[PDB]
Each structure stands twice: as C-alpha cells, then as structure tokens.
Amino acid sequence: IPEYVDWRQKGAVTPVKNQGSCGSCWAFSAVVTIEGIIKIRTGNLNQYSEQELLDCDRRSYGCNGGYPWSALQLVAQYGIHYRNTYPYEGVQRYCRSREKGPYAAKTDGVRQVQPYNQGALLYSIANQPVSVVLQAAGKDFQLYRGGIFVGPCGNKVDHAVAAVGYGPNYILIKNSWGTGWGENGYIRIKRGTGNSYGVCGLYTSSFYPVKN
Ligand SMILES: *CC(=O)[C@H](CCCCN)NS(=O)(=O)c1ccc(C)cc1
C-alpha cells in the first residue's frame, strides 16, 4: 500500500472535463470510476459518455441531481458507450443507448466502501479509483485555485467528484469543473486530522463497479 498513489502517471485517468451549467457531478464521477477499472485489467484506457448516463438514468435527476451509485449499477446492468458515440452536450434527453447500438463497456458489479473510514477509502483507491462526495456548495472550495484544502467547509454533502490518488497527507480529487479550477481541474484535500466525516464530508458515501 504505497506511500504514494497517483493513477494519472499510471495511465488510468484521461484529460479533465466540465459538466457546465448541468448539475450532473454524478455521471461524470462514475465514468471515471468504471473507466479506471476498465483500464486496470484490460490495459485499455477509455473515455465513456456521461451524457448517456444522464439521458438514460431516470432514477437520477439528470441536469440537476443524481446518484453516482445509480450510474455504475446502470452500466453493470446494461453498459455504457464511448464519449465519442455519445459525447457530452450538457442537457438531459432521450436515452440513445439502444438507438446508439451495441454497448462498448459493461462492468460486472458495484460495491460501496464503508462510509467514514479513511483507511478504507485509500485501500480501494489503491486497488482502483472511486466516486466520492462532499461539500462543494462551499464558497472556499469554489475559489480553490491550488492548494491543500482544510476549510473552512461543512458536513452538508452535495457534490460528487473522484479520488485519483493520495499521499501521507493529501488526498487527490478530480473535479467535474473546467481545468480553470483548483490545480488544473485537480484539488488536494488533507487527510489524517481526526475528522471522521472527513473535511467537506468526503467520507460520507463512496463507490465502485467490479470487473473480472
Ligand atoms: C453536483 C452538481 O451537479 C451541482 C448541482 C446540484 C443541484 C441540486 N440541486 N452543481 S455543481 O456543484 O456541479 C456546480 C455547477 C456549476 C457551477 C457554476 C457551480 C457548481
């Protein structure tokens, strides 16, 4: 369980993206999750469509609300297309999955990490990236243009992102905003403080598919 875990230089995460004026934190977080695992075994890095997840997942409320843990489940159940055969537009619409044709990616299950346990988060993040939530409605996290976020912030979780590494002290997160935020679309939050919930409630509820 290395002292350092970066999947970027591991060839697991692709360039950064933006959800835009679409409240669709959840579908993006997912595509990265599934994505990671998909490349971890096969040795093939891919960019899947979040747009599809939006238009297809009726359980989620597309362009403004969702469950990073429906998306995944969805995929495993059905599947998910490339981000070319289903590029992101930013507006929820009619499911094209079927109309689009044969799927391209399809997992083999979804599991959740025991909330409120850093030790647990890491491990999984060590075996493969994960979808995690937190407080973004933040007025500080909103302004982050590079650094180690300690706060201030709260325990009112409401935005989903992704963890793509950690250090002895900083946890790495991929944001669904442009590369005109944090440190090039990236933000480092601090771990090991005692805060069980985890600063910004980053330890509330996390997840991930399964792959054979
Ligand atoms: C996570 C997400 O999509 C939310 C909106 C949820 C709304 C539920 N009522 N917004 S966001 O945090 O991604 C966001 C998007 C655009 C901007 C300018 C700020 C934040």
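Following Swiss-Prot, chain A shows residues 134-345, kept in their order.
If you're wondering, the header gives X-ray crystallography, 2.8 Å.
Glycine too: its Cβ is placed from the backbone N, Cα and C atoms.
These come from Swiss-Prot:
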type     : residues      : note
ACT_SITE : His292        : active site
ACT_SITE : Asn308        : active site
BINDING  : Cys158        : leupeptin binding site
BINDING  : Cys158        : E64 binding site
MUTAGEN  : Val165 to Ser : Slightly enhanced thermostability and higher optimum temperature; when associated with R-307. Enhanced thermostability and higher optimum temperature; when associated with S-169 and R-307
MUTAGEN  : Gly169 to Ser : Enhanced thermostability and higher optimum temperature; when associated with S-165 and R-307
MUTAGEN  : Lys307 to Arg : Unstable. Slightly enhanced thermostability and higher optimum temperature; when associated with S-165. Enhanced thermostability and higher optimum temperature; when associated with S-165 and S-169
| Entries of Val165, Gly169, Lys307, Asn308 (recorded positions) sitting next to ligand 1, with Cβ under 6 Å as the cut-off | none
| task | Check the Cα-Cα distances from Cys158 (leupeptin binding site) to the recorded positions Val165, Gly169, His292, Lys307, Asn308 and tell me which is shortest. | result | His292
| message | Distance check, please: Cα of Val165 (mutagenesis position) against Cα of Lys307 (mutagenesis position), rounded to an integer number of angstrom. | response | 9
| field | Per-residue Cβ crowding (10 Å cut-off), top of recorded positions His292, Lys307 | value | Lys307
| Cβ atoms near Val165 (mutagenesis position) (within 10 Å, other residues, all chains) | 27
| query | What are the non-local neighbours of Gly169 (mutagenesis position), defined as same-chain residues 6+ apart in sequence with CB under 8 A from its CB? | reply | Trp140, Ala145, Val146, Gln261, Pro262, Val297
